[PDB]
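Student: This is the structure, below, for whatever I ask next.
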Amino acid sequence: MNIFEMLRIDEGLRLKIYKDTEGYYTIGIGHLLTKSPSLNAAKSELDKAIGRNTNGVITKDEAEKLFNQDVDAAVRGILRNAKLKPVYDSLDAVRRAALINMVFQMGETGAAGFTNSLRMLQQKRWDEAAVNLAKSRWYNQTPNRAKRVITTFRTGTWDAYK
Ligand SMILES: [Cl-]
Ligand SMILES: [Cl-]
């Protein structure tokens, strides 16, 4: 298991524009297009992202290309974030993937907002962090996915994804 496979399980793969859990226009493997309610605005952002007139549909290869870019960006966002970098550096390989997953889903700002959890993770207080992570809108809104990430942080294994 790895970050790519993990996120592919969590986000799915859709080749036509769709609405995410928050009702936002998305495509491929969890690639957010826009928060705007307009499909046209979505189609426009899509074409600009792909470099062609897509008519709201992309191929598997195009989806994967967006995905590679998105993962790279998440990582890079973590490394540039003063609150995130230190935690990431302190963690083992498996838990690093859990942190990338959160950043991919909620953005650097959102993840960085988990001040208390981050500190606990940095202290390697697994059970406490898991409890704290659960007291969030994130957990209440997408509980199954949140549980998978939380277990990953808690155990340092991929058990929740097998
Ligand atoms: Cl893009
Ligand atoms: Cl969920």
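Backbone N, Cα and C atoms are what each Cβ position is placed from, and that goes for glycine too.
Copied straight from Swiss-Prot:
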type	residues	note
ACT_SITE	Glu11	active site, proton donor/acceptor
ACT_SITE	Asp20	active site, proton donor/acceptor
BINDING	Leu32, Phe104, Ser117, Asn132	substrate binding site
MUTAGEN	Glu11 to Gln	Complete loss of activity
MUTAGEN	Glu11 to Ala, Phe, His, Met or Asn	Complete loss of enzymatic activity
MUTAGEN	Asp20 to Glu or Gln	Loss of 99% of enzymatic activity
MUTAGEN	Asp20 to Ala, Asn, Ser or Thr	Complete loss of enzymatic activity
MUTAGEN	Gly30 to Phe	Almost complete loss of enzymatic activity. The enzyme is destabilized by 1.5 kcal/mol
MUTAGEN	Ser117 to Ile	500-fold decrease in enzymatic activity
MUTAGEN	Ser117 to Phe	10-fold decrease in enzymatic activity
MUTAGEN	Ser117 to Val	50-fold decrease in enzymatic activity
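Burial and contacts for the listed features, if you can.
Tutor: Taking Cβ-Cβ distances under 8 Å and a sequence separation of 6 or more, the neighbours of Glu11 (mutagenesis position) in its chain are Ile29, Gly30.
Annotation for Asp20 (mutagenesis position): spatial neighbours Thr26, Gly30, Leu32, criterion Cβ-Cβ under 8 Å with sequence separation of six or more.
Summarising the environment of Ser117 (mutagenesis position), the number of other Cβ atoms within 10 Å of its Cβ, over all protein chains shown, is 24.
In the three-state DSSP scheme, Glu11 (mutagenesis position) falls into the helix class.
In this structure, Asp20 (mutagenesis position) belongs to neither helix nor strand by DSSP; it is coil.
For the recorded site, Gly30 (mutagenesis position), the DSSP three-state label reads coil. There are 20 other Cβ atoms within 10 Å of the Cβ belonging to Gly30 (mutagenesis position).
Annotation note: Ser117 (mutagenesis position) sits in a helical segment as assigned by DSSP.
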Student: List nothing but the largest Cα to Cα distance in Å, as a whole number, among the residues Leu32, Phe104, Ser117, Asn132 that the record says bind substrate.
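Tutor: Across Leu32, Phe104, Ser117, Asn132, the two farthest Cα atoms sit 27 Å apart.
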Student: Long-range same-chain neighbours of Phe104 (substrate binding site), Cβ under 8 Å, sequence gap at least 6?
Tutor: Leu7, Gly30, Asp70, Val71, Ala74
Student: Determine, from DSSP, whether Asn132 (substrate binding site) sits in helix, strand or coil.
Tutor: helix
